[PDB]
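Here's the structure, in structure tokens; my notes come after.
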Protein chains: 4
Amino acid sequence: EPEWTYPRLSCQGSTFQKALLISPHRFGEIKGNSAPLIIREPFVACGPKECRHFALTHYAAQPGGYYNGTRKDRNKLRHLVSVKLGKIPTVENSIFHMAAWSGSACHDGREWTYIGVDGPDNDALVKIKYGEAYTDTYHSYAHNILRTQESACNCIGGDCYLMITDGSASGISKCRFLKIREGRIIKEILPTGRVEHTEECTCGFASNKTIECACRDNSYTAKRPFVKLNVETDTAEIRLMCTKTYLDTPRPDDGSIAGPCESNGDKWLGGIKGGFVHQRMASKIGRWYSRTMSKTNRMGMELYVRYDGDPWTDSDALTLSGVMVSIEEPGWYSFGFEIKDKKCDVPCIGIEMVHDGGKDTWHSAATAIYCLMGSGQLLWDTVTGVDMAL
Amino acid sequence: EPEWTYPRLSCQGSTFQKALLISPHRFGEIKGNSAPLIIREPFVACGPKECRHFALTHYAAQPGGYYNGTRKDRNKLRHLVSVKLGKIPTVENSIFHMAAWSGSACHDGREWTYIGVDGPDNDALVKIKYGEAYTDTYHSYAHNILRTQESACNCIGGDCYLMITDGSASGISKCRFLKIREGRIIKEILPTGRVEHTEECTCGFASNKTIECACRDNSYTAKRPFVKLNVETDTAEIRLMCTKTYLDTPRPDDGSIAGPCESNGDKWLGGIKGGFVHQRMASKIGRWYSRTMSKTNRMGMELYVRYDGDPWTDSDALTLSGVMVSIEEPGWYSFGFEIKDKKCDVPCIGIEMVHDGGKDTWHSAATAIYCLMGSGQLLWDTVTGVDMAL
Amino acid sequence: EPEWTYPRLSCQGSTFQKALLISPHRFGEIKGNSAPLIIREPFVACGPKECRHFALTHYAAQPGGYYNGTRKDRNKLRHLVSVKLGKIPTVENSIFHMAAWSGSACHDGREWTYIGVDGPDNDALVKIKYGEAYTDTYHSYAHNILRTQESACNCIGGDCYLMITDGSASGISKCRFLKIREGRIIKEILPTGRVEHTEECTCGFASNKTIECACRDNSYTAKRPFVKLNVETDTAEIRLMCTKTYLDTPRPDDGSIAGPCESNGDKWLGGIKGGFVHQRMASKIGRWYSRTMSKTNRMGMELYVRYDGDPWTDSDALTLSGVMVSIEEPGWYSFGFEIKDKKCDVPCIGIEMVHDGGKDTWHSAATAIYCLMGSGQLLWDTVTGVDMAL
Amino acid sequence: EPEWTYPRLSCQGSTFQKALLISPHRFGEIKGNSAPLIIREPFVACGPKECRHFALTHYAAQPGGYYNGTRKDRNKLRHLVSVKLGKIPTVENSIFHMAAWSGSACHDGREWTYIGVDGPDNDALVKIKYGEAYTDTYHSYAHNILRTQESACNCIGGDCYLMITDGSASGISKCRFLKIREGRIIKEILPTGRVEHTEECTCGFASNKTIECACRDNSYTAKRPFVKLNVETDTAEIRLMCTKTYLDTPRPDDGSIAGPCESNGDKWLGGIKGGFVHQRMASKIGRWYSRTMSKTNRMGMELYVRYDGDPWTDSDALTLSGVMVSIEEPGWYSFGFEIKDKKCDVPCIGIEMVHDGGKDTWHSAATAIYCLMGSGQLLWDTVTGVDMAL
Ligand SMILES: N=C(N)Nc1cc(C(=O)O)ccc1N1C(=O)CCC1(CO)CO
Ligand SMILES: N=C(N)Nc1cc(C(=O)O)ccc1N1C(=O)CCC1(CO)CO
Ligand SMILES: N=C(N)Nc1cc(C(=O)O)ccc1N1C(=O)CCC1(CO)CO
Ligand SMILES: N=C(N)Nc1cc(C(=O)O)ccc1N1C(=O)CCC1(CO)CO
Ligand SMILES: [Ca+2]
Ligand SMILES: [Ca+2]
Ligand SMILES: [Ca+2]
Ligand SMILES: [Ca+2]
Ligand SMILES: [Ca+2]
């Protein structure tokens, strides 16, 4: 009988470097003989023995004949699939866990937990799966597209925590947190503080007592709402990050937003999921973030870091760590996960590189990875190498 | 040495929701690069560690060149194949267990048992397989298409029970039950009661002492013959279900059949295999059934439920639970199986969604799944998303 | 540490029935999307946990571009490959063990032993492989196409026995036997008796003290040379079978060969590998043989059996058991192997069904299987279902 | 908990024979249905239970649409992939370990260690991976294409040794050695002696105290620099081999280079990685080398051997052992690895057979293997069997 998964100290290191790239459409030529699935919202989650590359497929492949609708998000064909990290997600390589248009997954040291959301926008549903068995569900509370993270949930000692949210994308979406255990929701936490809008949270353990999240506000601010969940008391609390380096997209020039740490500024309506991961140290804490290069568009991607301080009250601009993707290459959703080494965890940042060619063609993505290893500075940037017209 | 499989209490819950969809032909475009097998009569069966998606292939794929004959049922090329639940049944993903045009399978907690039927219609044969070894056979008694369930057999404490049947589809087909153990038939039970016609039974444990089956009568009634097998004495007994919600197809308006619980009514010649599964509770019993939406055609699919009572004498109409498939989408064979969680069994209903385009083209099917999870009502319906002309 | 494999009593039963068919070219249409390997000389061998389908590929696939030369036998591209029994041997499904144009394999209860032959016809070489390591070799003695069985070698208590042969196909080819152990040849046996010609032997355990073989004589007789190897003393001895049902192809009418059990009769130059397997009983011994239906051509295939007696002196015609393949369907090489059940061995007969369309096109084969199971008579025959022009 | 890997005595034998060939492009016809990856610099490395076929892919396949650039070496798309030895490295069969344009790997008896190099030529990076976790990095010291072996690193008792090098290909490239343990570099050795140029080293254990390497000098000599690393003191030392059979390409006639063992002779600018492996004996040492057949071009490949002596001072010409590849067939990079049998190691020599058709088409390679087994002489040569125009 295996033991439960706990957050440990991150491995020694001080910089991020190009780790691996997964460009399934470098094989989808009309001339080729492969069949990569058309997907979006990819994310990596790892257990003690393996890392898995999850994603949301449109139950279609390239080359294929159902490209129409792949640019849309919610529908009755969307499914959450996954391949082992390092394998091209093809029709046969892949595994379909369930039907869903929003999802998350996390391993608890013993078994996998898959989360999926599907159903009518006004009464959607969150379905928990433990291994091969469907174990539970959660209903919509705001009755407007119940959705989840699009990144790994976080398990500790057997209890897993997962952010959920219901509401308008241009209005109010108060997020919620579910304390899931062995597939069954044993609790539902109501966060305190700034909650006008909080979705697509990238959560991770800052320690054995706290989980933090860098989220997305789609209608009020270019600042990223920041969650701090006290695992010990299952209580949460949110409030806009205070640094000058706004991590959302779109966003105004750094420092452009006048006022205290709670000022939303101009709506800058819209947003994007941002990478975020922790570097746990015996007496210090590293916080790595990623943000698109273009301020208005999803192009490029840079890495930031800030050791210690309270993101809630620290307005000091973050430290630039590197360019993971140039402005000529797509830089869309991003996320964090942590590989488990023998005695330490390895913080990494995955990046969704969408191949957008309009609604008239297929719409898929590549997944570039970057992990903490060694010292110095980020050396190389990433490219998908795909030519959509093939 | 593993221990034997026993039926346990179902997991807590009170509604069925869309679980997973397997549409292998969403990848069989002339333009694509995949190779899904052309099949029919799919069914899921699970062991303690995994669920497998079995089916009957025509040893052909799409796109391919042997579409002629795939709409026929019995032949020398038909084989029983299976992939793990969650994988697309393709030429390479699949495993061929044996040659057969009728089949069943069930895991006994230790090893898989595959059942296959093939041979001349007048002297067909039932072949039992235990793991990789061919272990036994059973001959035709009525000498007219010896056939079996097309759904999982049920094992308890090591002994597995399987319904078989021989006879005319428009005449008399007295079914039989085989008590198989470790691949060898240690008994053959002769059911009592209504037996003029009883085929394609969907059986499952109602408890540790009884196995129940919702079967098909192809020539006498629109009511479903109902089997109750006393596992403790290996004795059976059949008699037409008594509810007003006739579960066969075709069928007349509910309550249309005048008379007592034994009235067959108009022949309504023909039928279809219907889903059926048990929800075991400490002091109550849930019985879930499925029936096509159209009364005359195999279109649509709805879920029913009836807690307690004797289906043999209860004429009270079943309770509508939801629409798993609309009348615009194919709703063919259906069936039940139960996923094994750590401490409870999860009742599910699989549905065969055939892609019928006439005998002039390929004839294959998708498999939509629905499982008990959480409460409330069924939220979403299922679609194959396939456009046969591609 | 696993224990060594020993021959046990066969499972109870008294007839052979169609078990499984492997027609990889039912997916090689120019229109399809699969890639089955072009092969020949297939054979199945099983260990305690799995059966494997070995064969000799021309390192080519259908559809493909290297069909020229596939009808030839020996060459520098031929490799011995294998897939698990039940999987289609495709480019990706397959595993390449070594380069060879003649081969054999057998599992000893602990690890697999692969045998391969390749090299110049005048100085060919036999290479033994144990798992992933190349362990030994044996040189040509007659200096004319050193070749081996094309069926499984037989291991007992850890020592494996394998027939080898060197010589002209139309002249003298004295076969030899190698006692291999853990990959290394610890002995070389020189058979006694009739040895003018003895190749492609189908060997199997008649007991814990004797291995028997039905072989092929390519230039002297239509009778099959018969080997009896005393495992206990590692001594052999050969002499033409004495039944009237000649099992070679070509062959004259049964009983046509005048004289005693040693008469070769007319050369009937040429031959074919024939199926042969043992049915071990507490006090009786079943011997099953297969022979093409046509006397002059490789078409059709029938099953024979003879309980007890000495094939060396028994001239009584064998008992016809059934038609595994009609005269309209190809019936080429055949062979025997035995599946291992929990407490008994299951004798089976595999059949090579070649798709011969001349040297101007591809030349591949299907593998039909038949195993002992239950009683009565053989019910169905086998067909490849392949239309070479697709 | 498994124990550490140590070098043992090689298995008994005295000759090399054709073992296995991996020609993935025997399936890349425009007409076929397969997808082999376009690669280069292949190499095999084995652990106690399996051998893996690593290589450097251009993230492209045949047939495909990105053939331009595959003839170039360094780029942002190159990745180190690997399949189990015996499987065709296809898009789906393969696993991508990391992004790199130079690499190495070795198993330490417990877990795999993958090494990859990528980044700007002037500030490249060496990334160590232990299983699924990124563990360490090493920076460029000469600031000119930091690169590594292109063959397996060598682990002993848990510590693994890997040659690295930085410098000009036509100038000075002083190589370095990294003592890696559990993914982390615990030491960096600076070799003594001739070091003007030393790259692409083929290293292997000559004993439990010494690792030897046959390297490449790209700008000064046709003689192969020879490394001897004292594992016991982690000290190294290099000096040009002294035999008359120059093993580099290009090279002048044997014995053409006048002078003592340290004479570089004419630049013969350029080189190639050469095969080299040890045959450990109780009291003797076999050293096997390979060298292209043509003196000026990468065509053909022959095997050499020299028992005992000091390659540093022995000028006696090596003993010709055989022709693994004729002058009509490509003979490019070559390398050594050792399969692990139950009680001994099996020395083998892999050969890279590039399919060069100019920069206007794809550029991929086949991998022919040869291993020590039995006695006598090398019997057969190897051919790719590929016709690039298909
Ligand atoms: N309002 C949103 N942020 N929605 C949203 C926006 C985008 C985009 O801008 O590209 C993509 C997907 C979604 N999503 C959906 O459409 C339903 C689920 C969800 C991703 O799983 C949001 O979590
Ligand atoms: N009389 C029947 N119910 N036969 C039957 C009917 C249909 C259909 O109406 O679609 C499909 C398959 C069968 N079957 C066969 O043709 C042989 C086996 C069997 C399914 O495995 C019946 O169990
Ligand atoms: N003389 C023979 N029997 N040779 C022979 C004949 C045929 C045939 O008639 O179809 C096929 C293969 C072979 N073989 C070869 O060509 C080399 C090896 C061997 C099969 O592995 C013979 O064992
Ligand atoms: N100077 C060299 N020897 N470079 C070199 C030469 C060739 C060739 O001549 O064919 C091929 C690859 C490389 N390589 C590169 O381009 C970067 C890494 C490396 C192989 O991994 C050299 O180790
Ligand atoms: Ca925003
Ligand atoms: Ca494939
Ligand atoms: Ca009916
Ligand atoms: Ca003959
Ligand atoms: Ca040189």
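Residues displayed in chain A correspond, in order, to Swiss-Prot positions 77-466.
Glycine too: its Cβ is placed from the backbone N, Cα and C atoms.
If you look up Swiss-Prot, you'll see A:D149 marked as active site, proton donor/acceptor, on the strength of sequence analysis. According to Swiss-Prot, the active site, nucleophile annotation covers A:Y409, on the basis of sequence analysis. Residues or ranges marked as substrate binding site by Swiss-Prot: A:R116, A:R150, A:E275, A:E276, A:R292, A:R374. Residues or ranges marked as Ca(2+) binding site in Swiss-Prot (evidence: experimental evidence): A:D293, A:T297, A:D324, A:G346. A:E117 to G appears in Swiss-Prot as a published mutagenesis result, with the remark: Reduced substrate binding. Looking at Swiss-Prot, you'll find the mutagenesis A:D149 to E noted as follows: Almost complete loss of enzymatic activity. Under its mutagenesis annotations, Swiss-Prot gives A:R150 to K the following note: Reduced substrate binding. Quoted from Swiss-Prot, the note on mutagenesis experiment A:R223 to K is: Reduced substrate binding. Here the residue is the original one, while Swiss-Prot reports the published mutagenesis A:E275 to D with the comment Almost complete loss of enzymatic activity. For the published mutagenesis A:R374 to K, Swiss-Prot gives the following note: 80% loss of catalytic efficiency. In Swiss-Prot, a mutagenesis experiment is listed as A:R374 to N, annotated with the note 94% loss of catalytic efficiency. A:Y409 to F appears in Swiss-Prot as a published mutagenesis result, with the remark: Complete loss of enzymatic activity.
Distribution of Swiss-Prot features across the structure.
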residue	record	DSSP class
A:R116	substrate binding site	strand
A:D149	mutagenesis position	coil
A:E275	mutagenesis position	strand
A:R292	substrate binding site	strand
A:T297	Ca(2+) binding site	coil
A:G346	Ca(2+) binding site	coil
A:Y409	mutagenesis position	coil
Cα-proximity to A:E117 (mutagenesis position), 10 Å cut-off, over recorded positions A:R223, A:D293, A:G346, A:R374, A:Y409: A:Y409
Cβ under 6 Å from ligand 1: qualifying recorded positions of A:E117, A:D149, A:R150, A:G346, A:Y409: A:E117, A:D149, A:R150
8 Å Cβ shell about A:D293, A:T297, A:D324, A:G346 centroid, Ca(2+) site members excluded: A:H273, A:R292, A:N294, A:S295, A:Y296, A:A298, A:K299, A:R300, A:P326, A:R327, A:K343, A:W344, A:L345, A:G347
Distance from A:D149 (mutagenesis position) back to A:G346 (Ca(2+) binding site), taken between C-alpha atoms, in Å: 16
Local Cβ density at A:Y409 (mutagenesis position) - other Cβ atoms counted within 10 Å: 25
Rounded Cα-Cα span from A:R292 (substrate binding site) to A:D324 (Ca(2+) binding site), Å: 7
Neighbourhood of A:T297 (Ca(2+) binding site) by C-beta distance under 8 A, where only residues 6 or more apart in the same chain count: A:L316, A:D324, A:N340, A:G341, A:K343, A:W344
Sparsest-packed of the listed recorded positions (A:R116, A:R150, A:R223, A:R292) - C-beta count within 10 angstroms: A:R150
Recorded positions whose CB lies under 6 angstroms from ligand 5, from A:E117, A:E276, A:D293: A:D293
A:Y409 (mutagenesis position) as reference: those recorded positions from A:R116, A:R223, A:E275, A:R292, A:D293, A:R374 with C-alpha within 10 Å of it: A:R116, A:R374
Rounded Cα-Cα span from A:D149 (mutagenesis position) to A:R374 (mutagenesis position), Å: 17
For A:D324 (Ca(2+) binding site), the number of other Cβ atoms found within 10 Å of its own Cβ: 25
Where A:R374 (mutagenesis position) falls in three-state DSSP terms: coil
Per DSSP, three-state class assigned to A:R223 (mutagenesis position): strand
Of A:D149, A:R150, A:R223, A:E275, i.e. the mutagenesis positions, those within 10 Å of A:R292 (substrate binding site) when Cα atoms are compared: A:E275
Under 8 Å by Cβ from A:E276 (substrate binding site), same chain, sequence gap 6 or more: A:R223, A:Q225, A:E226, A:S227, A:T241, A:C291, A:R292, A:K349
Distance from A:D149 (mutagenesis position) back to A:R116 (substrate binding site), taken between C-alpha atoms, in Å: 9
Recorded positions clustered about A:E275 (mutagenesis position) [Cα within 10 Å; pool: A:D149, A:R150, A:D293]: A:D293
Of A:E117, A:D149, A:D293 (the recorded positions), the residue whose Cβ has the fewest other Cβ atoms within 10 Å: A:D149
Length of the line joining the Cα atoms of A:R150 (mutagenesis position) and A:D293 (Ca(2+) binding site), in Å: 20
